[PDB]
There are 6 protein chains.
Amino acid sequence: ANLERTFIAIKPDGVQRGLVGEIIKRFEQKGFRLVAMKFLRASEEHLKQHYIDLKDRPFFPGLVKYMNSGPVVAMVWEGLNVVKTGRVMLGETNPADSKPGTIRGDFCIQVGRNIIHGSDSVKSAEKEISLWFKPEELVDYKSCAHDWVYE
Amino acid sequence: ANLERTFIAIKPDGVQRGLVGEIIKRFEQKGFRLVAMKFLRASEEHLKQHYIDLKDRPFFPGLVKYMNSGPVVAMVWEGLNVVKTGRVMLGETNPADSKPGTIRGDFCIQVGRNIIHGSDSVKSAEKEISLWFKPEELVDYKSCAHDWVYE
Amino acid sequence: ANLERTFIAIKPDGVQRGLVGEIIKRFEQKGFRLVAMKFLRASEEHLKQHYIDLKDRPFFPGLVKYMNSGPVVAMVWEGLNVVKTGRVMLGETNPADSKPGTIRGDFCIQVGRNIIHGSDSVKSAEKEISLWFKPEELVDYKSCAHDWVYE
Amino acid sequence: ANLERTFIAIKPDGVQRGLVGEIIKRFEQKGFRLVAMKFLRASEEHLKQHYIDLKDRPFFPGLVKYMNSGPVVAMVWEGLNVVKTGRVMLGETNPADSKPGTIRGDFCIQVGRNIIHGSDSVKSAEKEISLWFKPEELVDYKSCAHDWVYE
Amino acid sequence: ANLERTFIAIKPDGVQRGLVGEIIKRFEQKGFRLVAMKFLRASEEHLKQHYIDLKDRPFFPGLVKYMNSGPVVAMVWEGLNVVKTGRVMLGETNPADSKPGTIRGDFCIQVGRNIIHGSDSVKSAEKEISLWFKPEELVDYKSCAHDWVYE
Amino acid sequence: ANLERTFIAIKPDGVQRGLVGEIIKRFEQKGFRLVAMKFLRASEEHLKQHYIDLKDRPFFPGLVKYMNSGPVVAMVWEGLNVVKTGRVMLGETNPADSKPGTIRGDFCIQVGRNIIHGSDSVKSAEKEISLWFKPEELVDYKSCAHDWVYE
Ligand SMILES: C[C@@]1(F)[C@H](O)[C@@H](COP(=O)(O)OP(=O)(O)O)O[C@H]1n1cnc2c(=O)[nH]c(N)nc21
Ligand SMILES: C[C@@]1(F)[C@H](O)[C@@H](COP(=O)(O)OP(=O)(O)O)O[C@H]1n1cnc2c(=O)[nH]c(N)nc21
Ligand SMILES: C[C@@]1(F)[C@H](O)[C@@H](COP(=O)(O)OP(=O)(O)O)O[C@H]1n1cnc2c(=O)[nH]c(N)nc21
Ligand SMILES: C[C@@]1(F)[C@H](O)[C@@H](COP(=O)(O)OP(=O)(O)O)O[C@H]1n1cnc2c(=O)[nH]c(N)nc21
Ligand SMILES: C[C@@]1(F)[C@H](O)[C@@H](COP(=O)(O)OP(=O)(O)O)O[C@H]1n1cnc2c(=O)[nH]c(N)nc21
Ligand SMILES: C[C@@]1(F)[C@H](O)[C@@H](COP(=O)(O)OP(=O)(O)O)O[C@H]1n1cnc2c(=O)[nH]c(N)nc21
């Protein structure tokens, strides 16, 4: 259970507004383990694949353009219930509903510029991880505080 | 909609306990735009006008004296749903009910020393803004990150 | 009422992961007064007394070993509703249910390594205080900001 | 001597990059007392007065345009040796020479976008104070921690 | 050499202005190990012993009264060159000369309210440690990141 | 001049001690632009190339083993004088000499576990960038605050 992983991506507005370090620190101080990280401008084709479920929504063309309009930080994090807990830490998808203390609650305002993405389930995490990273980009190491984080 | 404004005042206890910077930083990092700001000791007459709706409450004389007992920082902030979101960020009026992560939940304890004020509605914001500021004190400028905060 | 006290202990995992300063800062910034503090490795006998109600639970031997496996910071804090508010600040006993903004929600993952303890009631605070501190270790002084924190 | 005052202005780049709360917090946590504060777009004529000594420098037209290109936060701060210490806290005028730990050393890069101004001497502070504030904007109150800051 | 220790005391002004958490966090994040900690009001006799070398200085009566005027946090910290490094982190004894980034440079103003004490040499550390703590209050444990801090 | 780049690597001790977010935030808040980033366990052969100049030093086998003993965060950052400024922000190579306010001064103790690397010159930056990154990993975009950071 402690080996669960999620995909977290800082979107272009999070990069542009200078929020990368603050976001990583939230995951680090919680006790989760950084498995993978890269910085890139995601191609339109890649983003169409990421967002394939939405390909018919009216806002899809604009979503893909915005997500391609600057670089993103793509990450994988590991730990117990990291998918669900990761989502709690992000806050609600819509920042208007996100509580103070959460990433979106603290740092952004509108649903179209909501700074971050996290996997919504284990099954979507495994799909997003295979889409965004090569197997060799997932680094295997053990946190020095593992036994103080986990029974 | 993105042009809504609220009035936020740091009460004398907020000033005295050295919380001005911390409070401003919360609004800045969220993406709201500072429109106006001044520091003053509000007269008793001014405060009776600010609090006119409470003039019959038992606590009103003591409320006015406390609000006159040191300086306050008066501000106007702008953004989408700034009134309602501003109140969420402050926390509940009574600090005992305010959640961790909010301004009152993090920083104060009792309802009579609750460090900050925010407008409860658009209509009361517009009245409080006209009471506390001259129209020329409201500054018009565009945040450099506006297009990363709003679609 | 403003003289209520609670017992807070930073558990060995809290110490080990470098969270002592962060935790104390949360209580200080809120307006509570530090009454007593010591750093020690609690003996097994002491811990069995602290946790006497659980002496029959399956996890009790392991709980005691963990709580003896490094030092703890034992504190007393004072203020209005410090017991209940202290527990809100800590978050739920189980970190999986603790909200962002709380100590456990921000800093830990698993119920067996949940970094901190706070008294659950006035009556249990008074018992824990007499167990962990001598009366002469409780310091009486008045915070310089007391009249800005309390009516 | 403990009554000395300085003028500090957060320049339009400081406001645009969201540094107002961070800067104020540095002065507050040091133990200085905020005496006055306002937020305005300074007129070109006002700025030419502020910068009268430089009116012949090649960079003066550009300096005045930049200082008028967005709002500034104008402040007065009080305490022992606040002029000299204020300058130390800001860092060197040229951010390339400012040490880490200082405001310019932490937050900016180039001399023409150096985020903040502080009075260079007691006599220039008193001139800048009279230029930017009316005497009634200077608030008299005593910090609750004064006797823990000063012998 | 990695087993060197220093005595650090947060003075009454440091406690009263709510700096305890901040100060501890500086030592923890650096990689030093907390060995002992207690909170007390030091007696005048104890303080006269601590400050015996200064008993003839004109400021001595004032120094002793102030150091007795509220509680102090007494600590022992361990690590390589902790005495010298500890002093660098504190800053110069006189806050006017302390650089931004240091404890005194960031948080206090005058030499008689200079928030913190650190041992000036290994020999004075060992004397201060035996004066303020019993040998049994010094806790022996190994930090989980020790081998990431030391070769 | 404003297009200069440096290579910054957070070493395995920096990762293990949970300093990645904190370090990135220092570069972001200064005004530098993140150009590239990846997370990997560098091979022994790669590290021997990075450290080719030291291959005869007594500490070289241990340095390579330590640098291979966990993952590193490799980055490229851009801005005016980023190589020299980068070095000033890191502090001296030897943490014993690094000032408070710097990354090494704040966060580490010993030369063999000094948490971070930065290029010592433009020429070594260009060599390190070509060794650690492919050209296509270097992302070109323009900061939204560019004209508030640079004249
Ligand atoms: C913000 C989102 F990226 C979500 O992060 C993602 C997943 O769609 P959902 O929100 O249904 O689901 P999750 O948040 O994953 O639980 O689509 C986007 N999105 C959703 N609604 C809207 C909308 O009105 N406008 C725009 N511009 N983007 C929208
Ligand atoms: C503290 C307040 F200034 C509130 O900030 C404001 C509006 O508080 P309300 O409850 O009317 O409504 P809102 O939540 O603002 O919409 O009155 C005051 N106030 C309310 N109860 C008390 C009380 O017991 N003691 C005192 N000293 N002041 C009180
Ligand atoms: C974490 C706890 F110390 C609680 O902090 C304390 C009192 O927990 P209680 O159930 O008495 O109630 P509170 O919510 O505290 O008032 O026992 C422990 N504890 C409870 N369940 C478990 C468990 O599964 N595993 C382990 N290792 N420890 C557990
Ligand atoms: C940056 C400043 F706004 C300083 O804040 C102010 C006082 O800087 P001065 O050198 O006059 O003197 P002090 O540091 O106070 O002793 O002038 C400006 N300034 C100085 N050099 C330059 C320059 O090259 N380019 C530009 N654009 N502006 C410059
Ligand atoms: C602040 C100090 F506690 C120093 O920490 C310690 C020894 O001061 P020294 O500088 O001799 O030695 P250190 O560098 O400190 O180790 O007495 C105090 N002290 C020094 N000067 C003064 C002064 O003017 N006024 C007052 N009120 N107290 C002073
Ligand atoms: C810390 C370093 F990685 C420096 O980054 C790099 C170049 O050390 P240099 O001083 O040649 O140059 P820089 O200051 O780096 O640009 O060697 C390493 N290093 C230097 N001395 C020692 C030492 O005693 N022990 C160990 N374990 N490693 C050492």
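Just so it is clear, chain D uses Swiss-Prot numbers, and the residues here are 2-152, in order.
From the backbone N, Cα and C atoms, a Cβ is placed for every residue, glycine too.
Database features (Swiss-Prot):
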BINDING   D:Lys12, D:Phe60, D:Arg88, D:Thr94, D:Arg105, D:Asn115  ATP binding site
MUTAGEN   D:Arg88 to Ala  Decreased single-stranded DNA-binding and nucleotide-binding activity. No effect on 3D-structure
ACT_SITE  D:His118  active site, pros-phosphohistidine intermediate
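A map of Swiss-Prot features onto the structure.
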{"residue": "D:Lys12", "record": "ATP binding site", "DSSP class": "coil"}
{"residue": "D:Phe60", "record": "ATP binding site", "DSSP class": "coil"}
{"residue": "D:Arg88", "record": "mutagenesis position", "DSSP class": "helix"}
{"residue": "D:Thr94", "record": "ATP binding site", "DSSP class": "coil"}
{"residue": "D:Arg105", "record": "ATP binding site", "DSSP class": "helix"}
{"residue": "D:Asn115", "record": "ATP binding site", "DSSP class": "coil"}
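On a Cα basis, D:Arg88 (mutagenesis position) lies 15 Å away from D:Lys12 (ATP binding site). Of all the Cβ atoms in the protein chains shown, 20 others lie within 10 Å of the Cβ of D:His118 (active site, pros-phosphohistidine intermediate). A Cα-Cα distance of 13 Å separates D:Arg88 (mutagenesis position) from D:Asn115 (ATP binding site). In this structure, the binding-site residues under consideration are D:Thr94, D:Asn115, and the one with the smallest number of other Cβ atoms within 10 Å of its Cβ is D:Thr94. Less than 8 angstroms from the CB of D:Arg105 (ATP binding site) sit D:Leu91, D:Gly92, D:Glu93, D:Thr94, D:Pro96, D:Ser99, D:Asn115, D:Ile116, D:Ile117, each of them six or more residues away in the same chain. Each residue contributes its Cα atom, and for D:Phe60 (ATP binding site) and the residue listed as 'active site, pros-phosphohistidine intermediate' those atoms are 17 Å apart. Take D:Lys12, D:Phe60, D:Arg88, D:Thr94, D:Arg105, D:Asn115, the residues named in the record as contacts for ATP: the widest Cα to Cα gap among them comes to 22 Å. The recorded positions examined here are D:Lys12, D:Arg88; by Cβ neighbour count within 10 Å, the least packed of them is D:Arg88. Proximity to ligand 4 at the level of Cβ atoms, with a cut-off under 6 angstroms, picks out D:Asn115 from the recorded positions D:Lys12, D:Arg88, D:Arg105, D:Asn115. With a 10 A radius on its CB, D:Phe60 (ATP binding site) counts 12 other CB atoms from all the protein chains.
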